[PDB]
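First up is the structure itself, then whatever we jot down about it.
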Amino acid sequence: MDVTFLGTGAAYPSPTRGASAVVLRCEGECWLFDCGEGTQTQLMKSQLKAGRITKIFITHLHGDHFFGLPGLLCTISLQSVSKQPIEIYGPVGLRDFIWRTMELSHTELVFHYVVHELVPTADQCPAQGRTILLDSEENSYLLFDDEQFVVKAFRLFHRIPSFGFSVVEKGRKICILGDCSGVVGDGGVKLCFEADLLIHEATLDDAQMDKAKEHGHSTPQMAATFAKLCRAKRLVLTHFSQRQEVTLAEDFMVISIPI
Amino acid sequence: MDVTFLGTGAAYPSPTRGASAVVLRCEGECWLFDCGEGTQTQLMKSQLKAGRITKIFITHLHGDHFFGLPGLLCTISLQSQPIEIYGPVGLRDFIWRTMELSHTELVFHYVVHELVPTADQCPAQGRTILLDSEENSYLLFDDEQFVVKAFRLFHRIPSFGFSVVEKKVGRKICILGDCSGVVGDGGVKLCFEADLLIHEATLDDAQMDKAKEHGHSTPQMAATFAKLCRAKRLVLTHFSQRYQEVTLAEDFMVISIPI
Ligand code: NA
Ligand SMILES: [Zn+2]
Ligand SMILES: [Zn+2]
Ligand SMILES: [Zn+2]
Ligand SMILES: [Zn+2]
């Protein structure tokens, strides 16, 4: 079980840090978390293969987290019956984006996909596919629960609504948070408790905390405080402004979680 | 006056050849022809600056020619006259909806002028630009410095070539989208004695049948068109990915056009 960082930069892809994308691998099955522009080329450079991706999870509808998605699907198709659809989980709006973009570009994908949309709430920002609704008691979204994994989402605060994802082996726990300046109620501490790996943004340095919060971002001290509060075993910082063990992510870094 | 190749590959971007994008530069003013995924990052790696781009021309709505556009506009905005965008019907709504979905407020104004294709181009505020039946071309603009026109190509979906004429008469640069041929005589006439002619050669001549099946050309097809137009120099691009003067385009190649 490992995470491969494809893009570790904030706001846009650069020559030194790609736009947001991380792949979680379990037993040859790949799950992609975020898909900024250039993700498909970062995949090509990596040891991973786009064709092995079975699920995709989008944290929020800022372009550095999803503009690479149409390209990625097209290329997977161009290079390919798959039996099971690729499952795509993300905020409301994502399903129509993909459908329209594929139609506009006259792309007939050779595989089936389904988009499951998470419904955000207005307090996340300043004042056949499923629709997935918050459970107010649990304070989370159930994405899926099978024999191997339970995967859930929780609400973050950002300039637009943003989500974190919790992956639990039925075992190891990996939590991956979208851009944020905070978490809505106890959703994070609950789901992220004793995470084996916690992936958190740290867009700006601690001296720029005011600017960070302004833009719905975090600094390393904010991430670290959340990690300590959740008793995470490992904290990995990512989504750096372009130019408990704590690791600063770089593109193509692979972190394994031993059993 | 120079031409800079940003991406020279076919169908998708790779680590060795980016998706379609070429920049024409005159006296510090940059015009971009096509905008595949990764174009913004190629620009960063190049000696060019995204912020100097004043016009963008899209040959056809295949993703390897436009999926990079939303990202490019966002990054130009983040890092900074209106930008003029020319391309097929459908492009304007694509850009508008994508900006809205991603909650992007661009700091510059842009306008999208749409070219209306004809049905025989494929197998059986902003302007809406019609084919002129007398001239068999589309007038994009005509000022004291330049006359720029589009003409119809045959591809799997409708595709366009662009003719740029400097007034002295002066230099003529013609850049053709993906195609297996030109539709009627509008194109041969506009490309006559081109100083530089940029043409695809997706597959080698031994795969001509496969090339034509996919609305593509081989080097002999491109060469024959260059000879027919009496072009001075032919540059081949849009090469299949590793999965009369004739020059083979590579990413970051710069060709200077003397007066
Ligand atoms: Na790879
Ligand atoms: Zn971001
Ligand atoms: Zn964001
Ligand atoms: Zn193409
Ligand atoms: Zn094409």
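Numbering of chain B is taken from Swiss-Prot, so the residues present carry the numbers 3-82, 89-132, 152-195, 244-318, 346-361, in order.
Here the Cβ of each residue, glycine as well, is placed from N, Cα and C on the backbone.
Per Swiss-Prot, the feature active site, proton acceptor maps to B:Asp66. Every protein chain considered, the tally of other Cβ atoms within 10 Å of the Cβ of B:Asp66 (active site, proton acceptor) stands at 29. Secondary structure from DSSP puts B:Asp66 (active site, proton acceptor) in a helix.
Remark: B:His64 (mutagenesis position) has B:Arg183, B:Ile184, B:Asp253 as non-local neighbours, by Cβ distance under 8 Å and separation of at least 6 in sequence. According to Swiss-Prot, the Zn(2+) 1 binding site annotation covers B:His62, B:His64, B:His182, B:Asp253, on the basis of experimental evidence.
Annotation comment: Swiss-Prot describes B:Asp66, B:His67, B:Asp253, B:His313 as Zn(2+) 2 binding site. Within 10 Å of the C-beta atom of B:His67 (Zn(2+) 2 binding site) sit 28 other C-beta atoms, taking all shown protein chains into account.
Quoted from Swiss-Prot for the published mutagenesis B:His64 to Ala: Abolsihed tRNase activity and ability to repair tRNAs downstream of ANKZF1.
Proximity to chain A, defined as a CB-CB distance below 8 A, holds for B:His64 out of the recorded positions B:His62, B:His64, B:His67, B:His182, B:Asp253, B:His313. In this structure the C-alpha atoms belonging to B:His67 (Zn(2+) 2 binding site) and B:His182 (Zn(2+) 1 binding site) are separated by 13 Å. With respect to B:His313 (Zn(2+) 2 binding site), the closest of these recorded positions in Cα terms is B:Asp66, chosen from B:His62, B:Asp66, B:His182.
Same-chain neighbours of the Zn(2+) 2 site beyond B:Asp66, B:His67, B:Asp253, B:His313, judged by a C-beta within 8 angstroms of the site's C-beta center, are, in sequence order, B:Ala12, B:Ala13, B:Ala21, B:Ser22, B:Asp36, B:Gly38, B:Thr61, B:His62, B:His64, B:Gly252, B:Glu275. The Cβ neighbour count for B:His182 (Zn(2+) 1 binding site), using a 10 Å radius and every protein chain shown, is 25. Look at B:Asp253 (Zn(2+) 1 binding site): DSSP puts it in coil.
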